[PDB]
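Trainee: Sharing a structure below in C-alpha cells format, with a few things to ask.
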Amino acid sequence: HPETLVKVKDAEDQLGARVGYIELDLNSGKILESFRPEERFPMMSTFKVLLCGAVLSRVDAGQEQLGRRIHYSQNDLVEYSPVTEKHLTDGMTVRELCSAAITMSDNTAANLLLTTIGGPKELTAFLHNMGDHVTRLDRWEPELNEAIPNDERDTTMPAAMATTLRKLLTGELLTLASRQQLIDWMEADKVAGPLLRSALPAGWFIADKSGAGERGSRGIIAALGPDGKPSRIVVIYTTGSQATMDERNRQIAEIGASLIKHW
Ligand SMILES: *[B]([O])([O])[C]([C]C1=[C][C]=[C]C(C([O])=O)=[C]1)[N]C([C])=O
C-alpha cells in the first residue's frame, strides 16, 4: 500500500540513509510494493538463512548429516559468538550450528558451516544455480559487514533476496522436511524482538532473520501472515546512517506497523 511507502520515505529522511524495501506475495510471487528494489545493499547476517539453506540441500543429497558433530577451538572464535563460545569443549552438531546462526546470529557458527560447504564461493554458486544471479557472498564473518559504499561484495538487492527466500521456502529445491526445518529455525529467532516482531499482532505467524553491520547497516528478511501462516515476504535493508542502533530499530518497526495496518 502506498501509505507504507510514505513511511519508507519518512524513514530515509529520519535516518539520513537509503532504505530498500519489498513486499512479495508468497503464493504467486507478485511484487506488492517496492522501494529501491534493485539497488544493492549489504546482506549482513541475513545471509545466515541462505547458508543453512545450502547446508540443508547437502543434507537432502546425502552429503551432510544434521547430526554430524563439529569440533573447533578458541582460535576459531570471532566477535558475536554467544552460543559457540559456550561449547568449546564438546563441539556442536550441524543442526545446532544452524540453529545458533539463525536464532542468535552467532558468527563463529556461520564461519564453521561456511567452511563445511566450501566457503563463500560455493554459497555464491549455490545461489547462482537456483536463479539468483545477483546475491553474492565474498567474505567471512565478520569482515562481510564492512559496508564500504559502492562495494558489491557481500550484497544482495531487495528483489533478489525476496525471490530467493520465496524459492527456498516454497520451491522444489529442498524436500518438505528441510523446508520446514528452515522455517522452524527462522520462526525461533531470538535477537529480532525490537524489529518487525514488535509490530506483529497476536496470532500472526513470523519467521525472520535480521542483521547489523558497519556504516549504520541494518536489515531484516521475513515471511509473515495472519492466522498463524505466512503469506507475504518482506525484505528491508538500510545502510549509510549515522543513527544509533535504537533509531534504526525504531524506523524498521514503524515500517512494519505501517505494513501491518494496511495489510
Ligand atoms: B551479521 O549481521 O553479519 C553479524 C552478527 C550480528 C551482530 C549484531 C546484530 C545482528 C542481528 O541479527 O540483528 C547480527 N554482524 C556483525 C557486525 O558481526
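Since chain A takes its numbers from Swiss-Prot, the residues it shows come out as 24-286.
Each Cβ is built from the backbone N, Cα and C atoms, and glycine gets one as well.
According to Swiss-Prot, the natural variant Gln37 to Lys carries the annotation: In TEM-2, TEM-3, TEM-8, TEM-16 and TEM-24. Per Swiss-Prot, active site, acyl-ester intermediate is recorded for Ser68. For the natural variant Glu102 to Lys, Swiss-Prot gives this note: In TEM-3, TEM-4, TEM-6, TEM-8, TEM-16 and TEM-24. The structure shown keeps the original residue. What Swiss-Prot notes for the natural variant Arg162 to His is this: In TEM-6 and TEM-16. In Swiss-Prot, a published natural variant is listed as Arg162 to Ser, annotated In TEM-5, TEM-8 and TEM-24. Residues annotated as active site, proton acceptor in Swiss-Prot: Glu166. The feature substrate binding site is assigned by Swiss-Prot to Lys232, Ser233, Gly234. A natural variant is reported in Swiss-Prot for this position, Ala235 to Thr, and the note states: In TEM-5 and TEM-24. Here Swiss-Prot notes a natural variant, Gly236 to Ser, with the remark: In TEM-3, TEM-4 and TEM-8. For the natural variant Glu237 to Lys, Swiss-Prot gives this note: In TEM-5 and TEM-24. The structure shown keeps the original residue.
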Trainee: C-alpha of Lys232 (substrate binding site) to C-alpha of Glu166 (active site, proton acceptor): distance in Å?
Mentor: 19
Trainee: Under 6 Å from ligand 1 by Cβ, which recorded positions from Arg162, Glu166, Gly236?
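Mentor: Cβ under 6 Å from ligand 1: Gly236.
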Trainee: According to DSSP, collapsed to three classes, what secondary structure does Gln37 (variant position) have?
Mentor: helix
Trainee: Please report how many Å separate the Cα atom of the residue listed as 'active site, acyl-ester intermediate' from that of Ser233 (substrate binding site), as a whole number.
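Mentor: Taking the Cα atoms only, the residue listed as 'active site, acyl-ester intermediate' lies 6 Å from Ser233 (substrate binding site).
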Trainee: For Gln37 (variant position), list the number of other Cβ atoms lying within 10 Å of its Cβ atom.
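Mentor: Total other Cβ atoms inside 10 Å, all chains included: 17.
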Trainee: Which state, by DSSP, holds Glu166 (active site, proton acceptor): helix, strand or coil?
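Mentor: Reduced to three states, the DSSP call for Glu166 (active site, proton acceptor) is helix.
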Trainee: What kind of secondary structure is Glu237 (variant position) part of, going by DSSP in three states?
Mentor: coil
Trainee: Can you tell me how far the Cα of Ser233 (substrate binding site) sits from the Cα of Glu102 (variant position), in Å?
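Mentor: Per the Cα atoms, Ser233 (substrate binding site) and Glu102 (variant position) stand 17 Å apart.
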Trainee: By the DSSP assignment reduced to helix, strand and coil, which category contains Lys232 (substrate binding site)?
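Mentor: Assignment for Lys232 (substrate binding site) reads strand.
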Trainee: Within a 10 Å radius of its Cβ, which of these recorded positions (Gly234, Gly236) has the fewest neighbouring Cβ atoms?
Mentor: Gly236
Trainee: Reported as an integer number of Å, what is the Cα distance between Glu237 (variant position) and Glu166 (active site, proton acceptor)?
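Mentor: Just about 10 Å between their Cα atoms.
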Trainee: Which of these recorded positions has the least crowded Cβ, counting other Cβ atoms within 10 Å: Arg162, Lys232?
Mentor: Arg162
Trainee: Quick check for the class: what is the C-alpha distance, in angstrom and rounded, between the residue listed as 'active site, proton acceptor' and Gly236 (variant position)?
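Mentor: Answer for this pair: 9 Å between alpha carbons.
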Trainee: Would you kindly give the Cα-Cα distance separating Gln37 (variant position) and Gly236 (variant position), rounded to the nearest Å?
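Mentor: Roughly 19 Å, rounded to the nearest whole number.
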